[PDB]
Each structure stands twice: as structure tokens, then as C-alpha cells.
Amino acid sequence: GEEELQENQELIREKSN
């Protein structure tokens, strides 16, 4: 389905410290 983008925003979460 649409798991690509589901994951990318979680990568913005990881940008955290």
C-alpha cells in the first residue's frame, strides 16, 4: 500500500536527539 511515506515521517522523529 503506502508504507514508504509511513516510514519517512518516523525518520523525522529520529532526527530528534
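Using Swiss-Prot numbers, chain A covers 81-97, in order.
The header says solution NMR.
For all residues, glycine too, the Cβ spot is worked out from N, Cα and C.
In this structure, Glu90 (divalent metal cation binding site) is part of a helix by DSSP. Using a 10 Å Cβ-Cβ cutoff, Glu90 (divalent metal cation binding site) registers 9 neighbours. If you look up Swiss-Prot, you'll see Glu83, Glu87, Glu90, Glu94 marked as divalent metal cation binding site.
Neighbours of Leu85 (mutagenesis position), defined as other CB atoms within 10 A of its CB across all chains, total 8. In Swiss-Prot, a mutagenesis experiment is listed as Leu85 to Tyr, annotated with the note Little loss of inhibition of NR1a/NR2B receptor; 70% of inhibition of NR1a/NR2A receptor.
Under the three-state DSSP scheme, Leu85 (mutagenesis position) falls in the helix class. Mutagenesis annotation in Swiss-Prot: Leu85 to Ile, described as No loss of inhibition of NR1a/NR2B receptor; no inhibition of NR1a/NR2A receptor (as for the wild-type); the structure shown retains the original residue.
According to Swiss-Prot, the mutagenesis experiment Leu85 to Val carries the annotation: No loss of inhibition of NR1a/NR2B receptor; no inhibition of NR1a/NR2A receptor (as for the wild-type).
Within the same chain, no residue at least 6 positions away in sequence has its Cβ under 8 Å from that of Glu83 (divalent metal cation binding site).
Separation of the C-alpha atoms of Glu94 (divalent metal cation binding site) and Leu85 (mutagenesis position): 15 Å, rounded to the nearest whole number.
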